[PDB]
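Everything below concerns the one structure shown next.
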Amino acid sequence: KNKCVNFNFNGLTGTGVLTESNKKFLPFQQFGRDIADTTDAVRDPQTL
Amino acid sequence: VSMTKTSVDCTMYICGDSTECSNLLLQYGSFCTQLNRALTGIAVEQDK
């Protein structure tokens, strides 16, 4: 966390800084989108 | 009299977490820097 790293979760590739937000991803939700309809939040598929 | 001071990054704005986007954006030349100087120039113009 708090470091610029490359993410790869269920094909949602990209580069960003990992942080902890209040996003409550349900068991079915894959990834979150920002105002620009771009991936801004993902979930570890191995463990919730 | 003036507006609120802001700093919008041309690279992240045009290309939100995308590597291939930045590769083609750099081919356009200084239009990225002009976007920063444009929005910043407005803020500097309000300071004038």
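For chain A, we keep the numbers from Swiss-Prot: what you see runs 535-582, in order.
Structure method, as recorded: electron microscopy, 13.5 Å.
In case you wondered, yes, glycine gets a Cβ from its N, Cα and C as well.
Quoted from Swiss-Prot for the published natural variant A:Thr547 to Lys: In strain: Omicron/BA.1. While the structure shown retains the original residue, Swiss-Prot records the natural variant A:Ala570 to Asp with this note: In strain: Alpha/B.1.1.7.
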Three-class DSSP secondary structure - A:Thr547 (variant position):
strand
Whole-number Å value for how far A:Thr547 (variant position) lies from A:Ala570 (variant position) (Cα to Cα):
17
Which chain-mates of A:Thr547 (variant position) that are at least 6 residues away have a CB under 8 A from its CB, listed by sequence?
A:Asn540, A:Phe541
